[PDB]
Amino acid sequence: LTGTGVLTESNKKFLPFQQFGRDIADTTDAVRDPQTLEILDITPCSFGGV
Amino acid sequence: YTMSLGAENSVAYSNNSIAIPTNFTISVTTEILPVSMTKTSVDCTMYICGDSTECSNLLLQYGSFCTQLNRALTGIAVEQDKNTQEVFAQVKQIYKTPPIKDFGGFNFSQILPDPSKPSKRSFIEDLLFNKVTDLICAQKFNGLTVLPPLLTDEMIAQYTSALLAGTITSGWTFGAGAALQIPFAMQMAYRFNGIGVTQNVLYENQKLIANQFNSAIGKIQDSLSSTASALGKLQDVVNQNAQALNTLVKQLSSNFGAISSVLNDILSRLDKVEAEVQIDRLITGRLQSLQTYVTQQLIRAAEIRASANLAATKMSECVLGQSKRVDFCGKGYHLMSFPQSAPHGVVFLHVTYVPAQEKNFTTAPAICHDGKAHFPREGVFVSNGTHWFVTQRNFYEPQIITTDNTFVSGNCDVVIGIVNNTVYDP
Amino acid sequence: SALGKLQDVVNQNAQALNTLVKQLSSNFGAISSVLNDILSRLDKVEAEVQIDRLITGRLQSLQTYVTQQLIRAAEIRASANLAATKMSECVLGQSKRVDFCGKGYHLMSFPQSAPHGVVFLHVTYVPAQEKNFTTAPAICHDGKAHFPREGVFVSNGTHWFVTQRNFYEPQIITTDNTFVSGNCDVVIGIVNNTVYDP
Amino acid sequence: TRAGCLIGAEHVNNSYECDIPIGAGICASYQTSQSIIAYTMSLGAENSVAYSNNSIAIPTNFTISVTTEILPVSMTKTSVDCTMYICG
Ligand SMILES: *[C@@H]1O[C@H](CO)[C@@H](O[C@@H]2O[C@H](CO)[C@@H](O)[C@H](O)[C@H]2NC(C)=O)[C@H](O)[C@H]1NC(C)=O
Ligand SMILES: *[C@@H]1O[C@H](CO)[C@@H](O[C@@H]2O[C@H](CO)[C@@H](O)[C@H](O)[C@H]2NC(C)=O)[C@H](O)[C@H]1NC(C)=O
Ligand SMILES: *[C@@H]1O[C@H](CO)[C@@H](O[C@@H]2O[C@H](CO)[C@@H](O)[C@H](O)[C@H]2NC(C)=O)[C@H](O)[C@H]1NC(C)=O
Ligand SMILES: *[C@@H]1O[C@H](CO)[C@@H](O[C@@H]2O[C@H](CO)[C@@H](O)[C@H](O)[C@H]2NC(C)=O)[C@H](O)[C@H]1NC(C)=O
Ligand SMILES: *[C@@H]1O[C@H](CO)[C@@H](O[C@@H]2O[C@H](CO)[C@@H](O)[C@H](O)[C@H]2NC(C)=O)[C@H](O)[C@H]1NC(C)=O
Ligand SMILES: *[C@@H]1O[C@H](CO)[C@@H](O[C@@H]2O[C@H](CO)[C@@H](O)[C@H](O)[C@H]2NC(C)=O)[C@H](O)[C@H]1NC(C)=O
Ligand SMILES: *[C@@H]1O[C@H](CO)[C@@H](O[C@@H]2O[C@H](CO)[C@@H](O)[C@H](O)[C@H]2NC(C)=O)[C@H](O)[C@H]1NC(C)=O
Ligand SMILES: *[C@@H]1O[C@H](CO)[C@@H](O)[C@H](O)[C@H]1NC(C)=O
Ligand SMILES: *[C@@H]1O[C@H](CO)[C@@H](O)[C@H](O)[C@H]1NC(C)=O
Ligand SMILES: *[C@@H]1O[C@H](CO)[C@@H](O)[C@H](O)[C@H]1NC(C)=O
Ligand SMILES: *[C@@H]1O[C@H](CO)[C@@H](O)[C@H](O)[C@H]1NC(C)=O
Ligand SMILES: *[C@@H]1O[C@H](CO)[C@@H](O)[C@H](O)[C@H]1NC(C)=O
Ligand SMILES: *[C@@H]1O[C@H](CO)[C@@H](O)[C@H](O)[C@H]1NC(C)=O
């Protein structure tokens, strides 16, 4: 699942069969690391208009 | 069921019967008008080609679609602030209410700002702001940003307070030039003289008029605090903008004939020669969605601009003056109006003069005393059965028919329906 | 910057055509932007593939331009209706509407022609020098209350006068200037002064 | 600011007329040594009408002022050949 963003430890309690997690706009907002059984939030890096 | 158009009312018309109200009731009505909507700044490159390099190179081949869309959105964002300024900044000098509330019985403490609360807004303004009410993060992450307005809520509240203070301390002279102080009693007398009612009615029933005004303001507050559908016009625009943003942000979950809706799912499976078709289909679909959204936003902005022009016209004609246009500054004979701030809108409190209790009387178009036809200067001849009098139109105040009340023109054999009656000579 | 409202319209009408001409030069995914370059290098079966893309792109551009022009024409029609209303009201008459025929009391207006627009020279009546005075709702002379017919009572400190609301012209309070209505026990803030009889 | 982080303009406490609208009540200007400054836009001179129950103001003079107003009426016509534009 290629992407770009800032990773942060999530507090969402994923069930043992919950691998990924999508947002309202069909975008991955949470992912489970395959090696370490931890939930990580996917947030795009800081941006904005100039 | 078949909808009823209203109760059937048969008017007792006659060639010698007239109805003149013997009383009146001051009625205060509210009107909600949108003035602006939420600004939108759609990052076209991040929406169509979010975090991609080849997608941007393919999108640059289409032309200046992103440029013209951003230009239209910038024009909308500028014209929204332009409308807000043209509506809420009709004066070039902020006024302030005096510390003494010696108006004559009228209670304006419910529409003037309260220094206790931090936000310099009145009670009605607080109610209106409370009656109008994560998707925001999802919209922001896809390139849909909301720009803040130029004038904050505090500045709009200060403008409304200045308009209200000018209206209650100078009447309508503050709009045509410098503010001229005048007691509120004389201001209401001028208002009554504007609608065709003699000024003595106010100087004789000022207590009743002030009590009715206070009761009307209280009922307006109770109605705004009880129901949740009085500010539906602004909530409608808010919900429409929110639904448009939600549709624009959910259109990204469509394939448009491609193998996947995510660009990373295509750039990680296909090469640089086969994924071109899928990326082109996605770009076409998203660009069509953006064009449709921009067209809808332009039409909605035109509607909001029309509404804001109407609101500014109503402000200038009802608050800064006394408009004689029927059903414009509320239903009835317009006396005065007070503006009120509202989220992305304006709310007026139109004070109107409404007759209450009318009575049947016998009328005559003219009176002949010594072979000369007499016509009322300002009023109409009435008869209570035995005697004849002359009274104003919008109020029952009988007076003796004298030479100073009627003028002579013609003779008796020319007017149809003329009766005989003596004309007093002072 | 006096004719900025017309300059912006002209600039937008020129920039729309400029953007259309520039988008004419787009490729829209084809091998070239020029039609003759594609029609003279590829065979019919292979040329139609690019001709369809070019036609679709240019048709989308034309539709966008027509939609923008329709919205701009609706805005211009609204502005022209407003201008015609202002003409018929201020020029061909005297409108009592506040802040409509210029800021102030509208006296008259003179229309002026402008490139793709109209210019109105609104003439307004604005008071300049004001003074403070002591006012009163009515006057008590012989138990009756005297209200002004057209004007308001003023006092310069010792005497009472009656003058119009928009100009200072003091006159003696006579029976021909004020009318009698009611008594002098219900009016709030009433005062005492003599009423002259001619 | 509430609109964002403005970098390159000095923050002043004096309130001037909004020249360059930035957003959220903040505007920019080019003043004095010359540099871009940012400030909260003002609304006008704070006035206080001397209201009273027995005070009236009646003007003793007048000034006839002429104010111009420009309104668009029409725009340039354009008849785009829908066939020659796409298939020249
Ligand atoms: C005009 O209508 C008002 C409102 O109904 C009348 O005021 C009421 O009059 C009744 C009877 O005189 C009193 O019992 C109420 O207390 C009054 N209400 C208020 C708020 O003052 C008024 O009397 C009517 N005028 C005339 C001439 O009949
Ligand atoms: C205008 O109306 C308000 C609200 O009815 C009045 O505020 C009341 O004032 C009295 C006396 O100070 C208090 O006992 C009440 O509790 C107040 N009401 C509320 C809701 O707070 C106010 O006094 C009125 N204005 C005038 C000049 O009397
Ligand atoms: C019609 O109005 C006249 C004028 O007021 C009434 O005449 C007066 O009536 C009262 C009581 O009935 C008497 O005290 C007065 O002396 C009468 N005035 C004169 C000049 O005669 C008359 O009664 C009214 N009629 C009706 C049916 O209301
Ligand atoms: C008003 O008075 C005139 C005269 O003062 C009345 O005219 C008379 O009408 C009767 C009936 O038609 C005739 O017989 C008389 O010859 C008329 N007199 C004159 C001098 O022409 C008139 O009828 C009266 N109007 C009303 C409504 O009573
Ligand atoms: C208020 O106005 C009255 C009327 O103009 C002034 O009375 C006049 O005062 C002058 C100055 O002495 C006399 O020459 C006139 O004879 C007075 N006229 C009358 C009718 O009395 C009065 O002085 C003014 N008061 C103030 C304070 O300016
Ligand atoms: C205006 O004049 C009337 C009568 O000339 C004054 O009324 C009198 O006032 C005195 C003092 O208050 C009382 O002793 C009398 O009984 C009153 N007479 C009547 C018939 O009411 C009135 O006070 C004067 N106005 C002012 C402001 O002084
Ligand atoms: C109203 O204002 C005008 C303009 O200020 C006054 O006209 C001036 O009057 C002074 C005094 O006579 C002259 O010196 C100026 O030359 C006048 N200026 C113009 C442009 O005419 C006028 O006098 C004022 N009216 C009153 C009653 O004070
Ligand atoms: C191998 O992966 C498992 C999870 O599948 C993890 O628990 C374990 O620690 C990993 N071991 C090493 C040596 O990385
Ligand atoms: C006037 O007459 C009509 C018809 O007789 C009647 O319906 C109406 O109630 C009358 N008006 C009053 C005030 O009684
Ligand atoms: C009013 O109408 C009645 C009913 O037809 C008629 O008898 C009477 O003469 C009319 N009066 C006038 C002045 O027209
Ligand atoms: C009227 O009185 C107020 C309050 O004292 C004052 O500010 C104002 O200047 C006065 N008007 C004139 C014309 O002097
Ligand atoms: C005007 O207001 C002052 C201050 O409250 C008061 O003393 C005076 O009695 C009032 N006069 C009238 C006529 O209301
Ligand atoms: C503006 O006011 C703040 C608050 O007291 C102060 O810290 C700051 O130094 C002031 N800036 C200027 C330029 O006076």
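All residue numbers given for chain D refer to Swiss-Prot; the residues shown span 645-676, 689-744 in order.
Including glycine, each Cβ sits where the backbone N, Cα and C put it.
Record note (Swiss-Prot), natural variant D:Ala653 to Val: In strain: 19B/501Y. The unchanged residue is displayed. Same-chain residues at least 6 positions away in sequence with a Cβ under 8 Å from that of D:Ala653 (variant position) are, in sequence order, D:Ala672, D:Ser691, D:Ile692, D:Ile693, D:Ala694.
The Cβ neighbour count for D:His655 (variant position), using a 10 Å radius and every protein chain shown, is 11. Where Swiss-Prot documents D:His655 to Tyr as a natural variant, the accompanying text is: In strain: Gamma/P.1, 19B/501T, 19B/501Y, Omicron/BA.1, Omicron/BA.2, Omicron/BA.2.12.1, Omicron/BA.2.75, Omicron/BA.4, Omicron/BA.5, Omicron/BQ.1.1, Omicron/XBB.1.5, Omicron/EG.5.1.
The annotation that Swiss-Prot gives for the mutagenesis experiment D:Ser673 to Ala reads: No effect on O-glycosylation by host GALNT1. Of all the Cβ atoms in the protein chains shown, 17 others lie within 10 Å of the Cβ of D:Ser673 (mutagenesis position).
D:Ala701 (variant position) falls within neither a helix nor a strand when secondary structure is assigned with DSSP, and so counts as coil. Listed in sequence order, there are no same-chain residues at least 6 apart in sequence whose CB falls under 8 Å from the CB of D:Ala701 (variant position). According to Swiss-Prot, the natural variant D:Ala701 to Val carries the annotation: In strain: Beta/B.1.351, Iota/B.1.526.
Other Cβ atoms within 10 Å of the Cβ of D:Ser704 (variant position) number 14 in total over all chains. Among the natural variants in Swiss-Prot, D:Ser704 to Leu has the note: In strain: Omicron/BA.2.12.1. The residue drawn here is the original one.
Neighbours of D:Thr716 (variant position), defined as other CB atoms within 10 A of its CB across all chains, total 12. Under natural variants, Swiss-Prot gives D:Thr716 to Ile with this note: In strain: Alpha/B.1.1.7.
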Pairwise CA distance, D:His655 (variant position) versus D:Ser673 (mutagenesis position), rounded so that it is a whole Å:
11
Checking D:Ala653, D:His655, D:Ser673, D:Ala701, D:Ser704 - which of these recorded positions have a CB within less than 8 A of a chain C CB?
none
Recorded positions satisfying Cβ distance under 8 Å to any chain B Cβ, from D:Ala653, D:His655, D:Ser673, D:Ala701, D:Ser704, D:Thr716:
D:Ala701, D:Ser704
Using the alpha carbons only, what distance in Å do you get between D:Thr716 (variant position) and D:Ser704 (variant position) once rounded?
21
Measuring Cα to Cα, tell me the gap between D:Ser673 (mutagenesis position) and D:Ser704 (variant position) in whole angstrom.
29
